[PDB]
Amino acid sequence: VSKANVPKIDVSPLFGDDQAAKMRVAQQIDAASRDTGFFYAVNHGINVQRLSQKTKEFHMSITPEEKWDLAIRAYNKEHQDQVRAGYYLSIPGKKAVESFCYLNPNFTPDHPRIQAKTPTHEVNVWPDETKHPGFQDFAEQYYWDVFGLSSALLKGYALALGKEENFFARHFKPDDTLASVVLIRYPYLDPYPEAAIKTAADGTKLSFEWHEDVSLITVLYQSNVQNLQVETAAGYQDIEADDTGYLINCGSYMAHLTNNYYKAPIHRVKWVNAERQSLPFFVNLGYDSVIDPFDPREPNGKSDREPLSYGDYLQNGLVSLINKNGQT
Ligand SMILES: CC(C)[C@@H](NC(=O)[C@H](CS)NC(=O)CCC[C@H](N)C(=O)O)C(=O)O
Ligand SMILES: [Fe+2]
């Protein structure tokens, strides 16, 4: 019933060289991360009007033929190499949500991780240029725009924890990041299929159940339709929508590294019968990236938790999320 306190943080100093101003941003990241776990990043420099318009044009013009040709393995047995990247189909009358996921544009057939067949690395699939002119160029450019924003955010998290600003960002590299963009369409449907609505223990109608994120951080743009709720000790609280800002939260890899000092907030998606967009960028590191866990509450920072390689974390995490909350 209540509304979550989600502050709006001007992140523009993180692109600059005024070190005190960066510290003032870091303090606000720290405070939000220790409270509900969510904040809006504002003054971020990304053209989100164009993001939303180009995503809508793609979602509304793609045909069933094209969806089959781009489908991940869960929907097309022919595409055994597409576990992450491709189209995630809706099922008329049963499943409302549909989406398109793409990975690092640098993952080509000649990339060494692709040649080694390393798990979680795939080459992106794209629609025909002539049916969707400019879409691939836009989407690859967007990847690097949100990469740049995420790199700056990571400097803020580092300073917030008392570390040098490259503590996380040094592991977040264009040549090997496992980060993904997902372009999700939540449709207006009348009648809305009952199989696509889940009922929470507390009676709330949901589109996606409670979870912690599989990410270091999650950088999310959504249309202006309220849908997210965050769990607190006193129950779920509504996150108000803001279609000019990016909603930021930590994933479970951050909670692991920090001995839960920055928790991964549990959140869920309420069912709303409205046409809307949900466009997450999941900040993932490289396959071999390892950050030694530390405990910010302890003077010496010592913690007993085992270091975890990002690749093993991600592979287990994505499968666990499918098993718990369903194939999307
Ligand atoms: C809550 C939003 C981020 C969005 N949900 C989501 O994106 C949910 C929960 S964080 N995320 C996932 O299913 C993980 C997708 C991972 C992606 N295929 C990849 O290979 O990297 C929604 O609107 O449902
Ligand atoms: Fe999430």
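Chain A is numbered as in Swiss-Prot; the shown residues are, in order, 4-331.
The header says X-ray crystallography, 1.4 Å.
In case you wondered, yes, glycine gets a Cβ from its N, Cα and C as well.
Annotated isopenicillin N binding site per Swiss-Prot: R87, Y91, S183, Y189, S281, in sequence order. Under 8 Å, Cβ to Cβ, and six or more positions away along its own chain, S183 (isopenicillin N binding site) finds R87, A88, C104, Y105, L106, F284, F285, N287.
Under the DSSP three-state reduction, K98 (mutagenesis position) is assigned to strand. In sequence order, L92, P196, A198, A199 are the residues of the chain that are 6 or more apart from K98 (mutagenesis position) and have a CB within less than 8 Å of its CB. Swiss-Prot gives this note for the published mutagenesis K98 to E: Strongly reduced the catalytic activity.
Taken from Swiss-Prot, the feature domain 'Fe2OG dioxygenase' covers 176-288, and the record attributes it to sequence analysis.
Taken residue by residue with DSSP, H214 (Fe(2+) binding site) is part of a strand. Take the CB of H214 (Fe(2+) binding site) and look out to 10 A: across all protein chains shown you find 16 other CB atoms. Marked as Fe(2+) binding site by Swiss-Prot: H214, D216, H270.
Long-range Cβ proximity for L223 (mutagenesis position), meaning a same-chain Cβ under 8 A and a gap of 6 or more residues, is found for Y249, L250, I251, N252, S281, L282, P283, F284. Swiss-Prot documents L223 to I or V as a published mutagenesis change and attaches the note Strongly reduced the catalytic activity.
When secondary structure is read from DSSP and collapsed to three states, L231 (mutagenesis position) falls in the strand class. Neighbours of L231 (mutagenesis position), defined as other CB atoms within 10 A of its CB across all chains, total 23. Record note (Swiss-Prot), mutagenesis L231 to I or V: Strongly reduced the catalytic activity. The unchanged residue is displayed.
For the mutagenesis result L231 to T, the note given in Swiss-Prot is Abolishes the catalytic activity.
Here Swiss-Prot flags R279 as 2-oxoglutarate binding site, drawing on sequence analysis. Other Cβ atoms within 10 Å of the Cβ of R279 (2-oxoglutarate binding site) number 18 in total over all chains.
Recorded in Swiss-Prot as a mutagenesis result, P283 to L carries the remark: Abolishes the catalytic activity. Residue environment of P283 (mutagenesis position) contains 22 other Cβ atoms, counted within 10 Å of its Cβ in all protein chains.
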Cβ neighbours of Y91 (isopenicillin N binding site) where a neighbour is any other Cβ within 10 Å: 22
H270 (Fe(2+) binding site) as reference: those recorded positions from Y91, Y189, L231, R279 with C-alpha within 10 Å of it: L231
Where the C-beta lies under 6 angstroms from ligand 2, the matching recorded positions among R87, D216, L231, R279, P283: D216
Spatial neighbour of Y189 (isopenicillin N binding site) that is closest, considering only the recorded positions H214, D216, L231, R279 and their CA atoms: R279
Which of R87, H270, the listed binding-site residues, has fewest other Cβ atoms within 10 Å: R87
Integer Å distance between the CA atoms belonging to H214 (Fe(2+) binding site) and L231 (mutagenesis position): 12
